[PDB]
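Engineer: Structure incoming, see below.
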Amino acid sequence: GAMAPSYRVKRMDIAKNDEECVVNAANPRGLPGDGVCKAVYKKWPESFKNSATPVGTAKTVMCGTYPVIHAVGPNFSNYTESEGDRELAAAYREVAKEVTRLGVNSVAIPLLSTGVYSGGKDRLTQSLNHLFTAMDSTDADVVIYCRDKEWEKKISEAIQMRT
Ligand SMILES: [Cl-]
Ligand SMILES: [Cl-]
């Protein structure tokens, strides 16, 4: 574990992370996809061998010795708010199990279902709270990666609020 497990947020490409593993915002089919998923495909294409997995699950594939945890959040275009919320919380619980199993001291993680799977809604708080619910009991340093300054500010505030 990390000596003093923390949360941090950085505004930059998760493909350039400084952590011991990465969480992909994957699609269920292991396709290159869009946004975070396409950046992860460019950086770690070998990790997309048999990475297909259902919504609400995570499947880890090694790129060399670097673990890529493919976490499939729900596409809120297709799910009801209620069912989408359940699957989004489930995907993060599976990430916590994988991070634990791998024995890493740090993990780079995007906010699941906040981009092209958001169904056009702002899900920063929903997604981040499900991330905390899953990851709080883990002792890995968690580094959240986002794109926009206003998201960075809100995520930072939410982390600092808990202390
Ligand atoms: Cl960048
Ligand atoms: Cl997304």
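Sequential numbering from 1, following the chain as shown.
Header says: X-ray crystallography, 1.4 Å.
Quick reminder: no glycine exception, Cβ is built from N, Cα and C everywhere.
Here the residue is the original one, while Swiss-Prot reports the published mutagenesis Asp13 to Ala (Swiss-Prot position 1343) with the comment Partial loss of ADP-ribose 1'' phosphate phosphatase activity. For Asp13, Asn27, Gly35, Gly115, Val116, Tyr117, the entry in Swiss-Prot reads ADP-D-ribose binding site. Here the residue is the original one, but Swiss-Prot notes a mutagenesis experiment at this spot, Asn27 to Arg or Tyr (Swiss-Prot position 1357): Almost complete loss of mono-ADP-ribosylhydrolase activity. One mutagenesis experiment catalogued in Swiss-Prot, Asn27 to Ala (Swiss-Prot position 1357), is accompanied by this note: Partial loss of mono-ADP-ribosylhydrolase activity; complete loss of ADP-ribose 1'' phosphate phosphatase activity. Listed in Swiss-Prot is the mutagenesis experiment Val36 to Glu or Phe (Swiss-Prot position 1366), annotated as follows: Almost complete loss of mono-ADP-ribosylhydrolase activity. Under its mutagenesis annotations, Swiss-Prot gives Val36 to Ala (Swiss-Prot position 1366) the following note: Partial loss of mono-ADP-ribosylhydrolase activity. Among the mutagenesis entries in Swiss-Prot is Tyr117 to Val or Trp (Swiss-Prot position 1447), noted as: Almost complete loss of mono-ADP-ribosylhydrolase activity. What Swiss-Prot says about the mutagenesis result for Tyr117 to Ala (Swiss-Prot position 1447) is this: Partial loss of mono-ADP-ribosylhydrolase activity; complete loss of ADP-ribose 1'' phosphate phosphatase activity.
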Engineer: Restricting to the chain of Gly35 (ADP-D-ribose binding site) and a gap of 6 or more, list residues whose Cβ falls under 8 Å of its Cβ, or answer none.
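Structural biologist: In sequence order, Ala25, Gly115, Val116 meet the Cβ cut-off.
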Engineer: In terms of DSSP three-state secondary structure, what is the assignment for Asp13 (mutagenesis position)?
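Structural biologist: Coil, per DSSP.
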Engineer: Cβ under 6 Å from ligand 1: which of the recorded positions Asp13, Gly115, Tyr117 qualify?
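Structural biologist: Checked recorded positions vs ligand 1; flagged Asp13.
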Engineer: Whose Cβ, among the recorded positions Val36, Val116, has more other Cβ atoms within 10 Å than any of the rest?
Structural biologist: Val36
Engineer: Do you know offhand how many angstrom separate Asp13 (mutagenesis position) and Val36 (mutagenesis position) by C-alpha?
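Structural biologist: So the Cα of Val36 (mutagenesis position) lies 8 Å away from that of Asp13 (mutagenesis position).
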Engineer: Could you list the residues of the same chain, at least six apart in sequence, whose Cβ is under 8 A from the Cβ of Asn27 (mutagenesis position)?
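Structural biologist: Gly33, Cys37, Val72 - these are the non-local Cβ neighbours of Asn27 (mutagenesis position), listed in sequence order.
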Engineer: Here the mutagenesis positions are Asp13, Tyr117; which one has the lowest number of other Cβ atoms no more than 10 Å from its Cβ?
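Structural biologist: So among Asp13, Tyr117, the mutagenesis positions given, the one with the fewest Cβ atoms within 10 Å is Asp13.
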Engineer: Kindly point out which of the recorded positions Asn27, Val36, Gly115, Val116, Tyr117 have a C-beta less than 6 Å from some atom of ligand 2.
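Structural biologist: Near ligand 2, sequence order: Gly115, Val116, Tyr117.
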Engineer: Any idea of the Cα spread of the ADP-D-ribose site, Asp13, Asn27, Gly35, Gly115, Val116, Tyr117, as a max distance in Å?
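Structural biologist: Between the outermost Cα atoms of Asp13, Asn27, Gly35, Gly115, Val116, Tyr117, the distance is 18 Å.
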Engineer: List the Cα distance (Å, whole number) between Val36 (mutagenesis position) and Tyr117 (mutagenesis position).
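Structural biologist: Between the Cα atoms of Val36 (mutagenesis position) and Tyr117 (mutagenesis position), the distance comes to 12 Å.
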Engineer: Within 10 Å of the Cβ of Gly115 (ADP-D-ribose binding site), how many other Cβ atoms can be counted across all chains shown?
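Structural biologist: Taking every protein chain into account, the count is 16.
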Engineer: Going by DSSP, give the three-state secondary structure for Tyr117 (mutagenesis position).
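Structural biologist: Going by the DSSP assignment, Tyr117 (mutagenesis position) belongs to neither helix nor strand, so it counts as coil.
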